[PDB]
Each structure stands twice: as C-alpha cells, then as structure tokens.
There are 2 protein chains.
Amino acid sequence: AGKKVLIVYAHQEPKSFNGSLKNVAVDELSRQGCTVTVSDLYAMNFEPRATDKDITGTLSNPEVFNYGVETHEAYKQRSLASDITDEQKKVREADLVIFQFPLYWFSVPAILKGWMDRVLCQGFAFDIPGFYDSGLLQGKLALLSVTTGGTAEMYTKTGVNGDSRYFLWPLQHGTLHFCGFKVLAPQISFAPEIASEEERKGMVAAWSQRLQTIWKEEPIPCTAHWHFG
Amino acid sequence: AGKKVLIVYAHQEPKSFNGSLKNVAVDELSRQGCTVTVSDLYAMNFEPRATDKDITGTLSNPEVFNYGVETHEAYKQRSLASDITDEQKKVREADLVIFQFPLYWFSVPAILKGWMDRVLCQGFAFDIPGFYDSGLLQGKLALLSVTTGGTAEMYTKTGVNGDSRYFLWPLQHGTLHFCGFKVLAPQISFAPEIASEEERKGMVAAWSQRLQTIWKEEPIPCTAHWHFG
Ligand SMILES: Cc1cc2nc3c(=O)[nH]c(=O)nc-3n(C[C@H](O)[C@H](O)[C@H](O)COP(=O)(O)OP(=O)(O)OC[C@H]3O[C@@H](n4cnc5c(N)ncnc54)[C@H](O)[C@@H]3O)c2cc1C
Ligand SMILES: Cc1cc2nc3c(=O)[nH]c(=O)nc-3n(C[C@H](O)[C@H](O)[C@H](O)COP(=O)(O)OP(=O)(O)OC[C@H]3O[C@@H](n4cnc5c(N)ncnc54)[C@H](O)[C@@H]3O)c2cc1C
Ligand SMILES: Cc1ccc(-c2cn3cccc(C)c3n2)cc1S(=O)(=O)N1CCNCC1
Ligand SMILES: Cc1ccc(-c2cn3cccc(C)c3n2)cc1S(=O)(=O)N1CCNCC1
Ligand SMILES: [Zn+2]
Ligand SMILES: [Zn+2]
C-alpha cells in the first residue's frame, strides 16, 4: 500500500551499466505498484559544494562562516536553498532510498558526496541527541547499489583492494546509520567493464530478481563486526 | 633542500581551525626554505563534477559518454580542461601533497572529493600496470590533516564511531597509495569545536612542531593490517 522509493542516481551516461541498473529498478518497482522517484544528479547539474549560497536569509554570524551551524539554523528557519529542500522532500516521503553509482576512489562520485553533504543537514537527518539508532530518518530503509572497476576476487580480505565491506563503512555506518537508516545489504555489481555479455546480463537479472522481494528483507547489523570482523 | 609542497585546502572560512592549520603549514614550510603552493578549493570555486566538460575539443566517442576512457585519451592527447591540468602541474612538481579538510560524513568534503575524481586521472596518477607501489606518483609523499567533530574516545575500535583508521582506508589506501604515494601518518585534530582554548592551541602547536621534521618521517605501512588489525 503506497511504498515510496527514491533512487539517487550518479552517472553521466544513460546507456551505461548504472543506467541499466537504474532503469531496471524503476521498471520493476513501478510494475510492483510502488511509487518511484529518481534524482538524476548529473542531469540536474546538482550543486555539490557546501557554501554560504545554501542559506538565504540572515546569517547567525556573517563575519565568521560556519557551514554546519548556519545550515542547522536555516533548516529550522526554512531559509535553506530550495534544491536542498526539494531533496529533503523526496527523502522524507521515501520508505526506501536506493543509491545507484559507480565506485569512485573507494567511495561515491563527488556529485553524490555533495548530495550527502548538503541534504543530510542537522535538524533534518540527525540531531544532538538523535543519531545512529535515534537518527531522524529512523523507520526508513537505505540500500547501496554500486558498480566497481575491480573484480570480486580483488575485493577480498587477501586481495589487493581488501574486502569490499571495508569501503562501505563510511557510507553505511558513518552516514546512513548515523542518520537513523536501517541498511539493507549492498548490491555490488563487480567489474561490468570486463565481464562477458552473459555475466553482465546475469548481474542485471540478479538485481531485478532481488527487487521483487526487496520489502521482505531484513537490514544488516550495521556494526564494526559486520564490516571488519 | 629545495623541496616543493602542495597544500590542497577545503574549508570555506579563513578564520576557521582548518584555516589556521593551513596558514601554519604555509608559514612553517615557507620559513624552512621550502617551495609552497596552496589550492584553495572553495576560493577557486573548484568544479567537483566529473562531466564531458573536462575534455576540450571533441570526444573520442560522442554518442556514448564514458568518463574514464575519455579523460584517459584526453590526458594522452593533452586536451583536458585547464583547471584539471593546472592541478596536475602542481602535483607533478610536488614532493609532498598535504590535504587539509574537515571530516564530512567519514570522508572528504565533496569539493575535495571532486579534486580527487577529476585530477587523479588515468595516465597521470595510475595506469595498467602502474598502481599501488608502482602507481605513477611513486616518489611523492602525501599527508591527510583532518579535523573532526567527534572526540578521540568516540573514534576507538569499541566506541560509537569505530577506529579513526577505519575511515582513512578509502583515502589513504584506495586513493593515495593506489596512485603510488607513500602516505605519511595522518594528522588528526579531534573535535576543536568543543576543545578549550588551551587544547586548541596545543593541537595547532603539535602540527607546527611536526612540520619542523616532516622530511625525516618514514611513511606508514599502508596495509589492511595497519588500518584494521
Ligand atoms: C574517477 C573514477 C574513480 C574510480 N575509482 C574506482 C575505485 O576506487 N575502485 C574500483 O574498483 N573502480 C573505480 N573506478 C571504476 C568504476 O567504478 C567503473 O568503471 C564503473 O563502476 C563501471 O560501471 P559503468 O556503468 O560506468 O560502466 P559501463 O562501461 O557503462 O558498462 C560496462 C559495459 O556495460 C555494458 N552494459 C550497459 N548496460 C548493459 C546491459 N543492460 N546489459 C549488458 N551490458 C550492459 C556497457 O554497454 C558495456 O558493455 C573509478 C572510475 C572513475 C572514473
Ligand atoms: C556536512 C558535514 C559533515 C560532517 N561529518 C562529520 C563526520 O562524519 N564525523 C565527524 O566527526 N564530524 C563531522 N562533521 C563535523 C566537522 O568535521 C567539524 O565541525 C570540523 O572538522 C571542525 O573544524 P573547523 O575548522 O570547521 O572548526 P572551527 O569551528 O573553525 O574551529 C573550532 C573553534 O576553532 C577555533 N580556532 C580557530 N583557529 C584557532 C586557533 N588558531 N587557535 C585556537 N582556536 C582556533 C574557532 O575559532 C572556534 O573557536 C561534519 C560537518 C559537516 C558540516
Ligand atoms: C582498486 C582500484 C582503485 C581505483 C581505480 C580507478 C580510479 N580511476 C580513476 C579514473 C578512471 C578510472 C577508470 C579509475 N579506476 C580502479 C581500481 S580497480 O580495482 O578497478 N583496479 C585494479 C588494478 N588495475 C586497475 C583497476
Ligand atoms: C559520527 C559523526 C557523523 C556525522 C557527524 C556530522 C554530520 N554533520 C552534518 C552537518 C553538520 C554537522 C555538524 C555534522 N556532523 C558527526 C559525527 S560525530 O562524531 O561528531 N558525532 C559524535 C556524537 N555526537 C554527535 C556527533
Ligand atoms: Zn552502523
Ligand atoms: Zn595502502
């Protein structure tokens, strides 16, 4: 009954592997009757930089600019830039937020980092107190769907890149858990560039098939032991 | 001596703690006779988005855009955007790259993430087979000088945030080591916002004193065991 999904999507090319993973999610969730929204960050020319442009209205201290203080105040005063509040609107309504992106330097692309920096402000995504399990986005699900250049075998404890879960720590725990999300297990599509046509189609099909039962899943325990132990 | 240092600086406020840490490195390295350059990312309005605007002229394949391929070919063909090539010139000349930034979501601010995404391109910072110990920036040193909101206690293995080394893994290993940097021990100034006047000046003094002997330091073993063991 009216599950709402937000897909935050960070890829330049609609014919890319990320584009196909994004479209398959839109197709499959919509076929299920879910309500679906996509934030196509590149197509929006989404602003990634945390600057004083993000507050309209009088600054709590215009001689020494403190981004975290001013955007907290602006959030309560409703003087944040509208591109920020447009994203907060999509997030607040969502029951599940999916992040769809290629791994860039063991992390999200900078345009998606900027979305996190600027949308998840204090007052909206967390408060003091009110973080981790008491984060303000508690009750919501989050899911990282990431594609990588390296193979699965390279992302093992003994491979050169370390285990794949090591690079999920800042995103799943430092960010989503901190904000109160429960985190579903990541969807990692390893190395589509060198995968064969069969394997690429398989990776695409596993994502589609997993989405059919997405609402029946349990979140991971987002702990240091899950990531490192 | 005749050593060259590049500081890549990502803070909006000159009077900030990050700003003082940057000014102290300029003063201290300049006093020692070193050659100093600063990339003030916010002052430059540095572009964080990886887009087809990063290639000048016309594209290898304009109908399907692949950022990694196109920037690789653009670097070899000397047709990257000039803001990227300006930064690569400073890096190529530098014997040490210091990054000075507040921790944002267990990572770098998006404007600094964009620097990494766009400047450290294939053929410049790494290639096949040159990566990790044989990355193209071998011979150079790199150093993360990061400030946090959370205290040192919180960033322990059993505290709420986990070991601070957990979030250094994407930056130190996945990025800097991958490109061939030897990584100096991070400089972490924990929680200057809640620290007293005395501890804040002690944190600034530790940094200023460390810069007296920066060229004597041996790099860390940038391994998974250093980060998680
Ligand atoms: C700045 C930067 C930093 C990076 N850092 C890292 C890093 O730290 N670690 C790492 O591992 N990698 C890294 N990479 C590599 C990056 O993660 C991969 O290149 C990216 O994940 C690949 O997915 P894609 O959608 O871009 O590729 P695409 O090239 O778009 O997809 C690959 C092949 O996809 C086929 N495809 C598309 N749709 C379908 C379909 N429906 N069915 C079958 N085939 C299809 C494409 O047409 C093509 O055949 C980095 C890349 C860049 C640019
Ligand atoms: C978007 C966002 C995401 C964040 N994510 C995280 C996170 O994941 N984890 C985390 O721990 N924190 C996080 N933070 C908090 C952030 O890391 C800290 O607020 C930042 O590191 C503080 O350093 P600063 O330079 O901004 O502080 P400032 O406020 O500039 O410095 C603090 C106090 O510094 C005094 N000061 C300046 N110079 C001197 C001097 N020379 N001598 C003595 N005192 C001086 C200032 O005037 C002031 O009194 C986040 C913040 C934001 C905005
Ligand atoms: C471990 C790792 C880290 C970074 C990147 C990386 C960074 N990039 C920046 C711009 C463009 C590209 C294509 C890019 N790839 C790749 C791997 S990787 O796992 O895919 N790596 C394994 C060894 N051979 C090279 C490929
Ligand atoms: C672990 C963690 C993660 C994120 C942030 C964080 C995100 N932010 C977004 C906008 C503005 C601010 C000031 C901000 N802080 C802080 C901590 S933290 O370590 O500083 N944490 C310690 C316990 N009290 C709460 C703060
Ligand atoms: Zn967690
Ligand atoms: Zn390493």
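Chain A uses Swiss-Prot numbers throughout; the residues present, in order, are 2-230.
Method reported for this entry: X-ray crystallography, 2.2 Å.
Including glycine, each Cβ sits where the backbone N, Cα and C put it.
Taken from Swiss-Prot as is:
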BINDING   A:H12, A:18-21, A:104-107, A:148-151, A:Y156, A:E194, A:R201  FAD binding site
BINDING   A:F127, A:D128, A:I129  substrate binding site
MUTAGEN   A:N162 to H  Loss of activity toward CB1954, no effect toward menadione
BINDING   A:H174, A:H178, A:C223  Zn(2+) binding site
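Using a CB-CB cutoff of under 8 Å against chain B, the binding-site residues that qualify from A:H12, A:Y105, A:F107, A:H178 are A:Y105, A:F107. Nearest Cα neighbour of A:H174 (Zn(2+) binding site) among the listed recorded positions (A:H12, A:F127, A:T149, A:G151, A:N162): A:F127. Comparing A:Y105 (FAD binding site) with A:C223 (Zn(2+) binding site), their Cα atoms are 22 Å apart once rounded. Closest by Cα distance to A:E194 (FAD binding site), from the recorded positions A:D128, A:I129, A:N162, A:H178, A:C223, is A:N162. In this structure the C-alpha atoms belonging to A:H12 (FAD binding site) and A:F127 (substrate binding site) are separated by 28 Å.
Among the binding-site residues listed (A:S21, A:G151, A:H174, A:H178, A:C223), A:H174, A:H178, A:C223 have a CB atom closer than 6 Å to some atom of ligand 5, in sequence order. Taking the Cα atom of each, A:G151 (FAD binding site) and A:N162 (mutagenesis position) are about 8 angstrom apart.
Checking the recorded positions A:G151, A:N162, A:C223 against ligand 1, the ones whose Cβ sits under 6 Å from it are A:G151. Sequence-distant neighbours of A:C223 (Zn(2+) binding site) (same chain, 6+ residues apart, CB-CB distance under 8 A): A:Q173, A:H174, A:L177, A:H178, A:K183, A:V184. Nearest by CA distance to A:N162 (mutagenesis position), out of the binding-site residues A:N19, A:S21, A:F127, is A:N19.
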